[PDB]
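Have a look at the structure below, then the notes.
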Amino acid sequence: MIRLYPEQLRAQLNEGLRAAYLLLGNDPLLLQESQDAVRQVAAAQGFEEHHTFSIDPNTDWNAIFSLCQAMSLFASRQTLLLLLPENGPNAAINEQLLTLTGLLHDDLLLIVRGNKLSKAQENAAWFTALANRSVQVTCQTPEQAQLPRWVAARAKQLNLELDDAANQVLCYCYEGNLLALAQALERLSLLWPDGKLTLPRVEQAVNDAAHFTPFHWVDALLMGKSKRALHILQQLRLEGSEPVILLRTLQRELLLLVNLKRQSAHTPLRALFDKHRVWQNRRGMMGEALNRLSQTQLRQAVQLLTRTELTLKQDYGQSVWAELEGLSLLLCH
Amino acid sequence: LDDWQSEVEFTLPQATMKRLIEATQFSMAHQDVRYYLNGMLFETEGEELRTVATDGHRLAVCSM
Amino acid sequence: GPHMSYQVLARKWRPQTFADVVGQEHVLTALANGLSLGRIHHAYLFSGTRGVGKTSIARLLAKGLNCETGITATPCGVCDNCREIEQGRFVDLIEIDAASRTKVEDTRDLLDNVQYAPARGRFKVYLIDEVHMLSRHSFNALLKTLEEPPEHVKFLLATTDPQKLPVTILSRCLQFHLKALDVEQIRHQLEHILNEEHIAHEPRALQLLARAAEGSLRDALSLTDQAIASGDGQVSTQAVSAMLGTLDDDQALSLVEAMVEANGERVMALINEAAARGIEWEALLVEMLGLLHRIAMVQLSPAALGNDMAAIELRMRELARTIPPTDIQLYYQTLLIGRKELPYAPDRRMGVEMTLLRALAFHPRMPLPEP
Amino acid sequence: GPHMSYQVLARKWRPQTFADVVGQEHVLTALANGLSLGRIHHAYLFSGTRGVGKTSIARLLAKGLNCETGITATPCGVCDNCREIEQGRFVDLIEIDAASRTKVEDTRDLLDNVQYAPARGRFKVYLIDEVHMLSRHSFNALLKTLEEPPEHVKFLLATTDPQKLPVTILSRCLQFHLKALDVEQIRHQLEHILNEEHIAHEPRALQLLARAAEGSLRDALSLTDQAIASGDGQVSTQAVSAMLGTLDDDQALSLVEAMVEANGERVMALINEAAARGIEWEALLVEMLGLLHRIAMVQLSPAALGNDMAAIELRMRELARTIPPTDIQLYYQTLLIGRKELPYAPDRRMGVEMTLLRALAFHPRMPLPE
Amino acid sequence: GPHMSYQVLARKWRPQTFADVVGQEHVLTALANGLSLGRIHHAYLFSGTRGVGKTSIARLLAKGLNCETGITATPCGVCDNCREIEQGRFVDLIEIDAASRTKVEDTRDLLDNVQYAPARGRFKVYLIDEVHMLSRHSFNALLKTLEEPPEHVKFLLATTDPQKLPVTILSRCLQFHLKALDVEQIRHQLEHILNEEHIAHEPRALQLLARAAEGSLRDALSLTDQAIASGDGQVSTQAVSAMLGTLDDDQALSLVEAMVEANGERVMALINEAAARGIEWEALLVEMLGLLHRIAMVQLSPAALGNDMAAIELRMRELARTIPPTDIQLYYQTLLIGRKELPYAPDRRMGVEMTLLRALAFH
Amino acid sequence: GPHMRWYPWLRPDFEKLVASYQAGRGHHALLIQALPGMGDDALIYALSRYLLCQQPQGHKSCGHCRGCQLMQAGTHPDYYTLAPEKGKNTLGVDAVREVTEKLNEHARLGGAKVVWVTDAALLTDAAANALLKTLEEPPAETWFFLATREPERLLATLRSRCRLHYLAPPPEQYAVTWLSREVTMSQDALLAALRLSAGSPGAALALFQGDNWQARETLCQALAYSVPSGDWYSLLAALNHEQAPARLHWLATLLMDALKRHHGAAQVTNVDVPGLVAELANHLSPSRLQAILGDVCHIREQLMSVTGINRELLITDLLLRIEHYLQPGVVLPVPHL
Ligand SMILES: Nc1ncnc2c1ncn2[C@@H]1O[C@H](COP(=O)(O)OP(=O)(O)O)[C@@H](O)[C@H]1O
Ligand SMILES: Nc1ncnc2c1ncn2[C@@H]1O[C@H](COP(=O)(O)OP(=O)(O)O)[C@@H](O)[C@H]1O
Ligand SMILES: Nc1ncnc2c1ncn2[C@@H]1O[C@H](COP(=O)(O)OP(=O)(O)O)[C@@H](O)[C@H]1O
Ligand code: BEF
Ligand code: BEF
Ligand code: BEF
Ligand SMILES: [Mg+2]
Ligand SMILES: [Mg+2]
Ligand SMILES: [Mg+2]
Ligand SMILES: [Zn+2]
Ligand SMILES: [Zn+2]
Ligand SMILES: [Zn+2]
Ligand SMILES: [Zn+2]
């Protein structure tokens, strides 16, 4: 079975088509781009009828025999699309897919979208019978190491001349989804049709991407800027950001910070920096985060964090924003 | 499983049973709080079969 | 006097021009250059907070996309194409409120419409507002009409709750997020509206209305309309107070002030007034401790106050200035102990009263008299 | 035994003439002024604590609007529509349980039936009681009619907590608030009502019930009918007290005076004679706590004692002069804790006795010698 | 035949007339006088702890209210309506368990029901029990029918705790606080029952059973059934003592005298022995609390000795003499808080060990 | 597992608890109180088999009949079980509602109408109050059963209808002998298992056959480095296995044994780690030790009670607080209120 990457699919589509297509991944930008690229390829090859189905646990046999009846002989050529459940194929569809694999014709072009599946799901017989006939596309979101390179290439296909500072800020503001990178790139291109992405131009927008959760709220505390993170929290409460998510971010990050604080007395800093495999761009702030905030500060911060999470959990919610900004104002000392 | 012996045995014309049920069926409770209402009472005495249905606002009695 | 009774400010002041839209310039410039250049997408979605502009920007986009002058970023607003929308009746524009339309039958009825050519305009516009109430099957139908849009088919979508939508619908459509209107933006737009209507007004009244509306400009206009009707066409901060401050909670500032200042008679009058309104005592103690914590923690950094305390800064700063942290810690200990002791007191009123008395007796500056 | 009597004083003595609404002078003044001057808003929101008259005032105004013609300030004689209003025969008077119409579809159904004005009357009035439990979408649905309704339809919304419901609805037309009735007004109303029914009443019982009623005539009337049931058509002090269960506040006063005076034997005497009186120990502790809060109260102002406390005001003054505030707070803390752990004591009497004995042992001046 | 003619005492000895109710004269008198004089209220709210009689008083009130022989404070008990209401098969007394019927569908059903005529009795009465857990929507829909019902509608509310009622719901109904039954009342009712059912007993076990059940007659009868299930169908002091696992004053005083002198090793050995015999730890703590209370009484006034048993009162007198009141107060407070935290302790034995070892803190 | 497992020391109790039903005087309800894995489940199962069996043999169930043949197939139409679904943890009002609405109908096979609640503490209080009527006054030939680790946490009303039968854990020597016959290792481990589990032999079996024992060993080793160095933070990895309640319980048991070692007591629970006990006594001050033990128990309670609480944050704060307390000059908390 041909496993491909989203950029390399087009060439394959030009060379020859496959009756069955699979789109596995979490990032939906490349999912939809690959889907409609294949669809326009089929339309360029005379495929007219395009059926899509949303397969859920509610979807069942009586939701699939119409599908089977569809692709026998109606007119010219047609295409089919499916939506898979969040956990991948189940036992209910394990037989439906086996039945669907029994009838493959050039009349119908089969398209399947979804996320990553368990290794026992492709181990099923229908997948093995579909190996030579189908092509799978990898559609996960890779790490941030290749993020600047990929976004620079993308902006080149979007005809945008980014600066190094513009690239840095756009990457740093949107490490969540290629949808965010897109919408930012098209917003910038439409605002400035020229294509030169100067840092003063790209910084304006509305704010640093969105009110986000982590980036500047945590970073200012890492460097100790009370005003910055405090205004960020004010904006977060203005837009009604979920306090539980903020607490989860603090829980996942301050624990790593505490791990970093230990061993610093009897081990050089950089050894601790690379022992945890923490990102170097993050290490550049972890340095002064450890230097400024002492062990007593860490203990007090974790204590108030536990008190806050407690009071929040049993449906009290006693001014969660006040205690969050209290955490911030402790971490700024 | 061993069948249960019957203490009330009889045989009826289909017309009689159909008339009784049509006479009282609309008169019995649905999911009502009083558990003993959601049903039909089949009284028998002498040579007469009587059928009673109620929902607290209605009553159908049919004797044949 | 009877101003706006004919046309509520929200309706009366619906922006017919891009210059009439205060704020959202990040979206306005993008829309203008997209219309002028021609980078028009098959679907546009906007995300905002109630009275943010979503219907306004959608209707303006309808004007600019199907005006008699052509696809123009600066609609005339006087042509037949523009005036049809301005009155509200445009044949090729279909405005739908999804709150009352969650069924699949009506969605399929519009699905059939997506195919025919526009009767009068260049393109058919299907504006669906507050789309988050659409059913799952209605969402699937919308996706099916998103994937294969005819040339004359443009979709404008808007909803106050954009994350309720499925992933596919968000992925298919280009999203613009309207920033919640700042208090200054609302105040400036309101001042311009009132000045253009030739009516007397007061500045602090506009500021209070903007603070009360909480970012929604349509709600702000409706609230100011209520003020105009109640004030008989006059905007007075007195009437503004009488309408919003009465429903708003204005307490524990006087309580904390008097308790720190050791005014027993004033705090007794304050507790009597609190009991008169029938308010909750545990919530009162929560408010007291919250204000006390804020006052204490402002001493850590002067920037600790956000715009949430717009009516408190004038008192908050002065109170936090003349106070020692040790006294605040003692007061907080007392109030926490009192809140713990509240449920077992004879009455929650009596309990909070006794806690206030315990605070007053242990007042460092003014200890309670003893015979 | 059998009978056809009773009317439930709550179900009998509701105002229907604007002269029986006791207290709430503000709202009655506003309503009279508006009706006489012909200025009527499109939405009325009566708020306030429970048992005060908001529903009764709503009925009052509704029947004052539609009563054989005539824009009166409520007085309306030989008014048919009024008499069906007070008889439960709905005449353009639509009471709605908002909890049965929380969903936005139900309130949309409420909206679309707004045009049916001419039904043996001029105005059709809507009483969406407990309005604070509507859904947000339902609030928005009714808001459109709220801002500009038909002339003939008047909204009257009743709620307990105005904080809950959205601000926009709060601000729409009006928001009247009914304060809790004072025990003095409750005394007047109970005395008047029991006078109307040729039933004798001891003023001590009236004061007991008035204070036992949390400023709400419906609580006061329920308790008063309970008192009438407990006796035989007569309310008496001892019957009322045995009904409430509250002991002699003088028994508790002697107990706390003994606790101050550090005579454990007298404390034991009082506690055992109170046990023989069959009183609840929790009640004894809470009454002593009330007395302790009162003796702390007199430390700040002499007016702490209510009118009834004129019986024991002198002893209050003496204890306040004698005992410094720190000792009052020590006793209050000791007894408040003791009440907190009373449920876990081996016996309620055992726990109360131990708490008193502890307040004696930790006596600030003269503790129990070792 | 095999249909279990036997019924549990907790239900067989349910009150059947206003003269069969143990205690609560403060509410029986009011109810009977209201029945007789002609003042009957359309909503009665009986509230009290478990096993004190809210349901029974309400059912007797229903029996009286719709008896065909007028409306009397004394139901005849031989008529039809009395018999069905006693059996619970009467159409016009409808039992609604508010835990189930809290959705708006069921409340709407009830409000639909109240608009019609009765079927057999004068009054159609809804016995709603555990009302304090109707969803807020249910209560707000129920306000109208609880305030001004038709002529033949009366409501009887039974609640385990009034606190959870919306206070407005409290205000429209007639509150009856059923007092917890005193130990003397419980022991006398138990004596009368057991003599009636020809069951051998002795007063001591009755006092133990009354003490164990904190003022709940149904609890007293439950413990009676437990005490007759074990011990050849009879009530005896040894049987109830084993059933409760209670301990004599000697062992608890050994614990308190070892702990007051900081004899930690002795205290832990005593706890080990008590665990070996397998006592109930809450019983140990209540016995320690009782002994400390008696010591405090002796300290206050020498008249109130330990004379209920007066077996080892020498030790109590000596301990009172040799310990300041403050130390006894601290010991009582520590043991009491520990008692409060038995359920939260990972184990009962270890919770008592925590409490005792913490009492060992003073020198 | 399959029909669970009978336990040898349970035979007396059942006999007594069947006599009350042989005479016909059996209280319909029954609230069996027994420790987790104690064996109350087998008792309830055997009782129900005797009750719904059409021909009840003397102290046995049937020997041969369809009435309990449908019981063995687990498909009897009267026998109802109330357990939360495998994917959930709270027993909803809906299941008890269905069972109680289907109780009002007659007995299908002409016998009894037996119900069973698998675990009563899991009953939501709304479900308890929906089941209150059914327990207080059931129809004829209707019986009930319930299982609780402790009765005091149950609703004040539900236990008041029921008889609070108790399952005494077997004598210490007998339990040790049974566990030795089942599992083979040193008696110190067995005594630790029994005393830790409050005497539940089934819980000792679960500790051994479960991985936790080795993890328990891990904790010991970790403490063997922590207490001599005042470095407790490194315990985090040991105390986070979704078993924070159980592991915190083991830690509190160790601290209990140390405080016992101060006021030298003949018997302590942890007998497999006497050196650890001695070290814990040596390094830690008694007031600090009691404050730390109180914090450990408090955190275990906070984790056990509130689901959805973050285990990592709680345990991290606990370890930081302990490290703070080991510093001289700190003020320790005391239980109150
Ligand atoms: N950005 C804005 N500029 C000018 N007026 C606005 C703006 N946002 C809201 N409004 C005012 O509110 C009224 C209704 O606006 P609308 O755009 O319909 O809000 P929505 O996002 O909730 O559909 C408009 O008539 C206009 O007066
Ligand atoms: N202001 C008042 N004047 C006269 N009677 C009152 C007043 N307030 C309450 N009541 C008595 O209480 C009964 C019920 O009052 P209601 O208005 O329902 O109080 P609520 O505000 O709690 O609904 C009335 O029938 C009346 O007897
Ligand atoms: N006042 C009482 N007099 C006599 N028996 C009582 C009394 N209270 C409770 N009981 C006993 O308790 C059993 C249950 O009483 P019940 O009235 O159901 O209490 P509840 O108020 O909790 O529903 C009765 O069957 C009766 O044996
Ligand atoms: F029109 Be908006 F969404 F309030
Ligand atoms: F409406 Be009230 F609270 F009785
Ligand atoms: F057991 Be009772 F109904 F409180
Ligand atoms: Mg809109
Ligand atoms: Mg009312
Ligand atoms: Mg009951
Ligand atoms: Zn135009
Ligand atoms: Zn009139
Ligand atoms: Zn009778
Ligand atoms: Zn069998």
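Here chain B follows Swiss-Prot, giving residues 119-182 in order.
Positions of Cβ are set from backbone N, Cα and C atoms, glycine also.
Here's what Swiss-Prot has on this protein:
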- B:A133 to T: Reduction of synthesis of beta*, probably due to mutation of its promoter (MUTAGEN)
- B:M135 to L: 3-fold reduction of synthesis of beta*, probably due to loss of its start codon (MUTAGEN)
- B:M146 to L: No effect on synthesis of beta* (MUTAGEN)
- B:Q149 to A: Mild defect in DNA replication, impaired loading of clamp on DNA, polymerase speed is wild-type. More severe replication defect and very poor clamp loading; when associated with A-24 (MUTAGEN)
- B:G174 to A: In dnaN159; a temperature- and UV-sensitive mutation, displays altered DNA polymerase usage, chronically induced SOS response; when associated with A-66 (MUTAGEN)
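Structural mapping of features recorded in Swiss-Prot.
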| residue | record | DSSP (3 states) |
| --- | --- | --- |
| B:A133 | mutagenesis position | helix |
| B:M146 | mutagenesis position | coil |
| B:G174 | mutagenesis position | coil |
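Counting only same-chain residues at least 6 apart in sequence, those with a Cβ under 8 Å from the Cβ of B:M146 (mutagenesis position) are B:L155, B:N156, B:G157, B:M158, B:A171, B:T172, B:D173.
The CA atom of B:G174 (mutagenesis position) is located 13 Å away from the CA atom of B:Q149 (mutagenesis position). Using a CB-CB cutoff of under 8 Å against chain E, the mutagenesis positions that qualify from B:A133, B:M135, B:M146, B:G174 are B:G174.
Of the recorded residues, B:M135 (mutagenesis position) and B:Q149 (mutagenesis position) place their C-alpha atoms 24 Å from one another.
A separation of roughly 29 Å, to the nearest angstrom, links the Cα atoms of B:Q149 (mutagenesis position) and B:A133 (mutagenesis position).
Counting other CB atoms no more than 10 Å from each candidate's CB, the mutagenesis positions B:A133, B:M135 peak at B:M135. The mutagenesis positions in question are B:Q149, B:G174, and the one with the fewest Cβ neighbours inside 10 Å is B:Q149. For ligand 8, none of the mutagenesis positions lies close by, meaning a CB under 6 A from one of its atoms; the full candidate list was B:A133, B:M146, B:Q149, B:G174.
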